[PDB]
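See structure below.
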Amino acid sequence: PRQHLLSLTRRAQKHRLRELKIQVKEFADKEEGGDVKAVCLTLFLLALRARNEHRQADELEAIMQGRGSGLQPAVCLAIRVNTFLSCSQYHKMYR
DNA sequence: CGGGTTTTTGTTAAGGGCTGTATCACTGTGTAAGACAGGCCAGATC
């Protein structure tokens, strides 16, 4: 009995979308170079802007570009150094 | 109360990559004065 897509587990969702996975990967590496993740997030942003949710698309662009809700290692290194944090104290703080 | 049928859930093997944890040899905080026995000279003395 079918219930819903996101109600399944990871392996079950993979079993259910293996066909679309193969199709998208082949039709993306035929002509579009082969970057599967690129075509994936591009199609997702397009389907999301179809619902004109500018906010969600901007947040996803920020996440996938590293500029919000998550720091690149250089910035947190500068924070760990310029604030005189130790390696164990930063660890506790990060733990 | 089971077949027929369907959607979830493991299961093996080998390799890759990110995350967490044990291990090594060490540290910094326990830090100033007083009690007492022995020697010794200045001096009252009988």
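So for chain A, numbering is Swiss-Prot's, and the shown residues are 392-486, in order.
Using N, Cα and C of the backbone, Cβ positions are placed for all residues, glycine too.
According to Swiss-Prot, the protein has these features:
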MUTAGEN   A:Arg393 to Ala  Impairs DNA-binding and hairpin formation while maintaining some nicking activity
MUTAGEN   A:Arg401 to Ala  Allows robust hairpin activity
MUTAGEN   A:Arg402 to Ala  Defects in converting nicked products to hairpins
MUTAGEN   A:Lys405 to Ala  Reduced hairpin activity
MUTAGEN   A:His406 to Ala  Allows robust hairpin activity
MUTAGEN   A:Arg407 to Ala  Impairs DNA-binding and reduces hairpin formation without affecting nicking activity
MUTAGEN   A:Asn443 to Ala  Impairs DNA-binding; when associated with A-445
MUTAGEN   A:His445 to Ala  Impairs DNA-binding; when associated with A-443
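This view paints the features noted in Swiss-Prot onto the structure.
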residue  : record               : CB count, 10 Å
A:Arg393 : mutagenesis position : 7
A:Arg401 : mutagenesis position : 7
A:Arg402 : mutagenesis position : 8
A:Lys405 : mutagenesis position : 11
A:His406 : mutagenesis position : 11
A:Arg407 : mutagenesis position : 13
A:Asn443 : mutagenesis position : 8
A:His445 : mutagenesis position : 10
A:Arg393 (mutagenesis position) versus A:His406 (mutagenesis position) - Cα distance in angstrom: 14
Inter-residue C-alpha distance, A:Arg402 (mutagenesis position) and A:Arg393 (mutagenesis position) (nearest angstrom): 16
Distance, A:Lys405 (mutagenesis position) to A:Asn443 (mutagenesis position) (CA atoms, angstrom): 28
Helix, strand or coil at A:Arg402 (mutagenesis position) [DSSP, three-state]: helix
Pairwise Cα distance for A:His445 (mutagenesis position)/A:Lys405 (mutagenesis position) [Å, integer]: 29
